[PDB]
Amino acid sequence: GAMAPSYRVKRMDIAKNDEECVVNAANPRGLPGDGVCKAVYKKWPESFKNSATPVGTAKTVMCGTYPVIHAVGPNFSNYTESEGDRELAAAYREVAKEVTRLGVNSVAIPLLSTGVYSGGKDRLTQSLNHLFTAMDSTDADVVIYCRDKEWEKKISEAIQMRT
Ligand SMILES: [Cl-]
Ligand SMILES: [Cl-]
Ligand SMILES: [Cl-]
């Protein structure tokens, strides 16, 4: 584990991360997709062999020796708010189990269900709080990746508030 486990946020493409493994914001069918998923497919295409997994789960596939944890958040256009909330929390709990199993000291993670699976709603606080609930008990350094300047500031404020 990291000597003093931390959370950090960076506003850049997760495909350029400086961590020991990456979490993909995957679709259930293991398709190239859009947004984070498409960037992950371009950088680590080998990790999409048998990466299909149900909503609310995570499945890791190696690209060489680099782990890609495919985490499937719910698409809020299809799920009710109640059921989608439960599946989003579940996907993050599965990411925490995979990060622990892998023994990594750091992990790059996006905010699940905040892009095209958001159902047109701002889910920064919802998704980030489920990320914290799952990852707080792990000892890996977590680096959250985002692309919006206002989201970077809000994620950074939420991290600093708890220290
Ligand atoms: Cl970039
Ligand atoms: Cl998304
Ligand atoms: Cl963003």
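We number each residue from 1, going along the chain as drawn.
The deposited model was determined using X-ray crystallography, 1.5 Å.
In case you wondered, yes, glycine gets a Cβ from its N, Cα and C as well.
Looking at Swiss-Prot, you'll find the mutagenesis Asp13 to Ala (Swiss-Prot position 1343) noted as follows: Partial loss of ADP-ribose 1'' phosphate phosphatase activity. Among the features that Swiss-Prot reports, ADP-D-ribose binding site is placed at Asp13, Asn27, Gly35, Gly115, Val116, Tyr117, with the record citing experimental evidence. In Swiss-Prot, a published mutagenesis experiment is listed as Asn27 to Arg or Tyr (Swiss-Prot position 1357), annotated Almost complete loss of mono-ADP-ribosylhydrolase activity. Record note (Swiss-Prot) on the mutagenesis of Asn27 to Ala (Swiss-Prot position 1357): Partial loss of mono-ADP-ribosylhydrolase activity; complete loss of ADP-ribose 1'' phosphate phosphatase activity. Looking at Swiss-Prot, the entry for mutagenesis of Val36 to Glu or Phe (Swiss-Prot position 1366) says: Almost complete loss of mono-ADP-ribosylhydrolase activity. For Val36 to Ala (Swiss-Prot position 1366), Swiss-Prot lists a mutagenesis experiment annotated as follows: Partial loss of mono-ADP-ribosylhydrolase activity. As a published mutagenesis entry, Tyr117 to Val or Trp (Swiss-Prot position 1447) appears in Swiss-Prot alongside the note: Almost complete loss of mono-ADP-ribosylhydrolase activity. Where Swiss-Prot documents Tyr117 to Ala (Swiss-Prot position 1447) as a mutagenesis experiment, the accompanying text is: Partial loss of mono-ADP-ribosylhydrolase activity; complete loss of ADP-ribose 1'' phosphate phosphatase activity.
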Which same-chain residues, if any, lie at least 6 apart from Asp13 (mutagenesis position) yet have Cβ under 8 Å of it: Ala39, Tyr145, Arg147
Rounded to the nearest Å - Cα separation of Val36 (mutagenesis position) and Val116 (ADP-D-ribose binding site): 10
Rounded inter-Cα distance in Å - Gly115 (ADP-D-ribose binding site), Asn27 (mutagenesis position): 12
Residue among the binding-site residues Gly35, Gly115 whose Cβ has the most other Cβ atoms within 10 Å: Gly115
Nearest-integer angstrom distance between the alpha carbons (Cα) of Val116 (ADP-D-ribose binding site) and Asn27 (mutagenesis position): 11
Candidates near ligand 2 among the recorded positions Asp13, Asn27, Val36, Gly115, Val116, judged by a Cβ under 6 angstroms: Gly115, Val116
Neighbourhood of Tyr117 (mutagenesis position), C-beta criterion under 8 angstroms, separation at least six: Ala25, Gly73, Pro74, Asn75, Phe76, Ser77
Secondary structure at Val36 (mutagenesis position), reduced by DSSP to three states: helix
Per-residue Cβ crowding (10 Å cut-off), top of recorded positions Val36, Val116: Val36
Whole-number Å value for how far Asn27 (mutagenesis position) lies from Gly35 (ADP-D-ribose binding site) (Cα to Cα): 11
ADP-D-ribose site span - longest C-alpha distance across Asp13, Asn27, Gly35, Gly115, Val116, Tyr117, in Å: 18
